[PDB]
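Heads up, the thing below is written out as structure tokens.
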Amino acid sequence: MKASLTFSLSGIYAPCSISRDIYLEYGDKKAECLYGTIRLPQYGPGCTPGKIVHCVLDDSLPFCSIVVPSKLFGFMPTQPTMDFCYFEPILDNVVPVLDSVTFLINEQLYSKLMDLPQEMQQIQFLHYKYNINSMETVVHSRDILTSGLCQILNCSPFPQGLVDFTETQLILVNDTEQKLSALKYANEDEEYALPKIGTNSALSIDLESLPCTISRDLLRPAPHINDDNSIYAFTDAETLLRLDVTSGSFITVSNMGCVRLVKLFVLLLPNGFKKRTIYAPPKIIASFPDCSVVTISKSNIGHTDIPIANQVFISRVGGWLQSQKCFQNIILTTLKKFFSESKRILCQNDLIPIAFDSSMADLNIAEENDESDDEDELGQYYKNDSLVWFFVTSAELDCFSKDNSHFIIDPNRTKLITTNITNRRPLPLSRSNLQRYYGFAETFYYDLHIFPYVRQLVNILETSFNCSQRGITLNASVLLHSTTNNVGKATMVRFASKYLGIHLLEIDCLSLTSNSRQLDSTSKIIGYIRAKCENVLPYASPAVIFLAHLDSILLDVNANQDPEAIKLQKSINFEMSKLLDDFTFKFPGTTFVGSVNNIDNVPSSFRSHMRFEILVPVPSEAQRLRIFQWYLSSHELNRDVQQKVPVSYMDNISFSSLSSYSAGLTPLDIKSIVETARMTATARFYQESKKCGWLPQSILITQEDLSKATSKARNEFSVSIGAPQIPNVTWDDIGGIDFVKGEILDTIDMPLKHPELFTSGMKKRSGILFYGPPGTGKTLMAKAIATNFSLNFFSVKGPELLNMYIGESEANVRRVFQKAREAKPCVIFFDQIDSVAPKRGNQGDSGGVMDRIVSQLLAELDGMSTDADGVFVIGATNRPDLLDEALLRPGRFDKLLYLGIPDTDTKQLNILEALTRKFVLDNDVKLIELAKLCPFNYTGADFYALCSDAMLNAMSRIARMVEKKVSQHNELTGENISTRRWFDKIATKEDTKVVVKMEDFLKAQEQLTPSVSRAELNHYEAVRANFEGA
Amino acid sequence: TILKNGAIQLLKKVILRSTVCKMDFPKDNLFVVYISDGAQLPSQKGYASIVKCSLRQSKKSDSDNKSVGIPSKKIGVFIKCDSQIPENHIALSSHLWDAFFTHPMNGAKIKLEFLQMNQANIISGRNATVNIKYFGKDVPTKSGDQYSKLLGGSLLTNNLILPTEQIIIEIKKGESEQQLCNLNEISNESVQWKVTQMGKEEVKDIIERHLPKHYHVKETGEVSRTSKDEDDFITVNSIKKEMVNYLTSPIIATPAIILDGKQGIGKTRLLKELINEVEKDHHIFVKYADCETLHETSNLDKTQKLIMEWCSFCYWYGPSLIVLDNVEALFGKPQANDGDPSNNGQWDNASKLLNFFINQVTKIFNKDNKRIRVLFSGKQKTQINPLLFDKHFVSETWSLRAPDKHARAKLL
Ligand SMILES: Nc1ncnc2c1ncn2[C@@H]1O[C@H](COP(=O)(O)OP(=O)(O)OP(=O)(O)O)[C@@H](O)[C@H]1O
Ligand SMILES: Nc1ncnc2c1ncn2[C@@H]1O[C@H](COP(=O)(O)OP(=O)(O)OP(=O)(O)O)[C@@H](O)[C@H]1O
Ligand SMILES: Nc1ncnc2c1ncn2[C@@H]1O[C@H](COP(=O)(O)OP(=O)(O)OP(=O)(O)O)[C@@H](O)[C@H]1O
Ligand SMILES: [Mg+2]
Ligand SMILES: [Mg+2]
Ligand SMILES: [Mg+2]
């Protein structure tokens, strides 16, 4: 309800007094105290977060008008206030109860809180001291009672609710840092310095770009004129001791030779704005330079703004937005959309903004041969997407001699002009913030410090803005590349462009062409980029040309290099390079800004001409904090949605946690995580709303949700790019291994999580191999230790390195280190390494492929990643003597994992103790006697086989029971029913589910198969005597 | 605002989005529309029109004969309230879509004007006739009187047309208001008719308009529609029950969903009934296409034109769900083996198309979460081009599976 709104000096627990009429819509005997929904419309594009207050009827307020206590909005009524609220009554008046209540008080008062010796005495004294009512008090986090008193720190399970004075956490907190002294309710301590009333001009007040557009409704004055006020600037009551004239509705500015007259209005308390500045619409800042203006002057001459201009002059500002026929039609009609209801108010040479929706290109906007009265209704359905500047070319006129200082267009006057293009500098982001006003998909605002390469690039470009005064044409250029996709090169350049206040041209090479490199087509490729460049660059702006994904065009062929292929590409790359040079010769600056993925295959004959070769990393853990901060920022989530419920994070989150749990992820993954969270949140919200009960009027986000999404994302990465069958097992299940697993696990733990001992240039235990007999589980422990530290994982599943193509089969070896280097904290596991590891002294026969693959692999795994530290490699093979030579230092594995037979009776018991846990163990007889019964010759596979036999036998026993009961039931019927028609449809747990007893183990204990004969163990230990006995 | 007759005053204007809700009362009224109880109604009588939609005319003469768009020819209607429809949507009566000369489909926007008719246009006093011109060949004419019943009898307006069996309802005579006219309360003694005979010289001037004939294939017209070849489906796997909820959430993690499974496990029929249910429950528009048919896949430029067409169409209609059959033939990696990947250039011809598509759709999706979604179908999640997963275009997923014996029998 659009209830009318009024404010009171009454305190943070004074009641709301509701309108005497609307009481008929809400006041009823069911509630002892009324509670209503407070949503005062703040300055902002988004709606108001929900608040709730204790309420009473007002006997006196005008119809549909409300009094509120000012304190909940963080101000006293020292300045005028908004006169309407989106109030709502609450069905059944229900309110949630807080579990957490918290309050921050200064040290001196806190000493008094401590002098109150008991919690019940504290409550009894302090609730009365603060005039609080038991149970009847409803509060929010970031409520502040008074200065130095009761900052509401944290609340749960809601940020706001009722307090149970019998059973709630009422948490003492001492403001040992006097942070409360920084808090203020906007109240001034004293009258402001040196009022200048009666002066014709005022000074020392700045101008400041709006954080957003403001509605026609939010200004209190709203005179009915169809078009009168579009510049619509505003300033707080400070103007009233600067402008003596009655807060006059229009005022004028001149500096630097300009003329501005600006409609200027009041500002209200429900605000985030700073004092002593003109809050500036975009059309204002565009008309001034980047140089500040700090001056204002009173004038009434608005009636002299000429109501007839018999002609109209204008021009479009140059830009990439102007060059294309597939936009010209919308731009040309956007001329009409502009000048209709854009009655001009201002000097010539002005920069009027106009914007449009880029999707609309192919559409009839349904106004030509439709007319009538629809166009602003479609304009109510659309919303804009990209913005162009129009330059107010000086009108040539005959109605009046005064033409320059200001004129009015009226759409009753039929003229326009189109003098091709004019060139003008685009505004710097740091002053304009231009994007956030029109609400496009904002570029990420980088900082100039923490991504140092961005400082490098932006300085490299700024070189040529700055050298323009030195007159040297620096010809600056750069060529961006990354070892992996999705690093946001283009967005980063976009940022640099907007930050510096420099035009940018962009073309995407995946789009630009009717064909890839082909016969008789080089002209069809290259002329296109030539033409589209020529259409704009030598006309206007500093020269900045951005080409995406150049590797599409510029490629090099090593083999399959037949003439009909090679000659075309080989001509192409030069035929471009010559054009690039021609652009750099003819035009000023010609800053080529390239991008590519795999840098290796950029044509050297081109790349030699380039210079800065910036490598942009995947973001560090220190970087990604800023990423999450951005995407979780309220601006970025309370958009593209349109339902009135807003979204926010809440104080239980901490970006530090994500910084711990997120690594090896690109910005795209981060965005996908955050949106997956937002989806889970909205789903939870609506699903709860399906139940009557307390829930927030805003949708909230949780750490467990974010973590779950991170796991989902890392799985999606592993499924698409990584290995199948990710690390997925409980280390708890690898029983019986002892300080051997100790030394192993510590050896893979310490370089992973104690890096200060390991962030050093020396060698650091990069690889291990395993040579125990079969039946002690190596392959399991490999995935388990990988799970213990979330190692990236790649399995060489044996012989899949081999291929038909001698001369290319080695490629899978380079691939192994490619994928490892792409997944820096990785474990690489060669299972059954024998499959690519004969004797290194193989044969006096031919040096067949089996040797050439393995020796090259061993050499490369010795010779590379030995510098690029980080990877780990693991190998297992249940037969030692074939890996004879690679056990020496040049094979480097050098580690003696006789992960062989068990040695101790308790350890063998620990096997079944770790294995059986997933089914119900018997304990009516105790486990140790099985180990006593076992001959000391078995391994985990054997103990597995034993428990498997026992439990399967017990399943057969319960089957032999229930089959008898089914047979009896059949004899109790036609003996012919479908076997489904009883015990299964009844789903009798008692007759079907797990049963076992230890006598089925003892009965199963004889019939195992020790296929590892003791002769085999003896042979392996005899080899151990020289592999390992040293 | 008083119109050319002082009998008529104009109240308010709004634009609303057409939807289907399958509520009609043809035995009582026809030329009528229904509006939400939340869209509080200034008057129960008004004018409406389609907001015409067509391509830019991005090429000289549009490559076809028709020079200029036909005007809106807006029709007066009664407006009656219901709660059963979402806000700002309109239920448009069956005998009104055909007057708007397009197949009934949740889609285009309607104009709505709210109107006052003064006491100068009450019951009787202008016993006007109306021509019922036969616009196409017919039986030797039935009586004009029966049309007073079979048109429902609720309302009429000048120059009305009804293509269902091609009749024209028109009058141009003095001593009549020649505007909106009441009929619901009016006695049949207060009205007259001409069952005006056929005539080529008359109809051929009307046939100069845009006439993409709606029942040009032989199906006994709207008279009997002797062309059904479809049915319900046997609700075997609940996959529908999950997906139809998911794909109609207020907001979604990403624009795309992928549907896969063994050849012949029944992608196509399932998609058809997902389409139908989505087209009936929650007002989503659909456009549907087969990789077999759009044979431009040998070239880039015209294919790009098709993708931009679909994009633009979607963005002008309401929330929509694009669906594609056997997408592998359009966007799949063209060699299932990587082979020599064009000297590892990897950009074979196909992937360009898919990249342009994902770029465009992403640019749209960042604007507003509902404006478009896409639903792929294919053989296997991992066999379609991995670049589809690289950009995080897709996330949630389903697979069909061999139906379990119980439901399988219930299907049999
Ligand atoms: N560092 C970042 N900070 C904020 N947002 C980012 C960052 N990197 C990427 N993004 C987001 O993800 C998007 C990545 O798409 P973009 O067009 O920038 O990629 P690209 O540089 O062309 O990548 P690639 O060439 O690897 O495919 C950006 O538009 C932005 O929305
Ligand atoms: N904690 C444990 N200690 C010992 N053995 C175990 C343990 N947990 C499971 N096992 C057994 O280890 C067996 C695996 O044996 P082994 O490592 O020789 O086989 P593998 O993984 O197929 O071999 P390969 O490394 O040659 O590919 C499993 O069958 C399982 O029964
Ligand atoms: N669940 C079902 N409900 C109703 N009819 C079904 C169902 N499954 C299969 N059918 C029937 O079996 C036919 C076979 O399936 P359909 O023709 O849709 O396959 P498809 O998805 O086009 O197959 P593919 O692309 O692998 O050739 C359907 O046309 C339909 O008549
Ligand atoms: Mg990119
Ligand atoms: Mg193994
Ligand atoms: Mg099919």
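The numbering of chain B matches Swiss-Prot: 201-612, in order.
Determined by electron microscopy, 4.7 Å, according to the entry header.
A Cβ is built for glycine as well, from the same backbone N, Cα and C atoms used for every other residue.
Feature list (source: Swiss-Prot):
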- B:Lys467 to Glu: In PEX1pA1; no effect (MUTAGEN)
- B:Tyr488 to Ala: Cells are able to grow on a medium with oleate as a sole carbon source (MUTAGEN)
- B:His495 to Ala: Cells are able to grow on a medium with oleate as a sole carbon source (MUTAGEN)
- B:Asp525 to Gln: In PEX1pB1; no effect (MUTAGEN)
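All features noted in Swiss-Prot, drawn onto the structure.
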| residue | record | contacts (Cβ under 8 Å, 6+ apart) |
| --- | --- | --- |
| B:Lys467 | mutagenesis position | B:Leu459, B:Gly461, B:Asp525, B:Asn526, B:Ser577, B:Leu600 |
| B:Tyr488 | mutagenesis position | B:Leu471, B:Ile475, B:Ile522, B:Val523, B:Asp525 |
| B:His495 | mutagenesis position | none |
In all the protein chains shown, the tally of other Cβ atoms within 10 Å of the Cβ of B:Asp525 (mutagenesis position) is 18
So which mutagenesis positions out of B:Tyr488, B:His495, B:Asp525 are up against ligand 3, CB under 6 A?
-> none
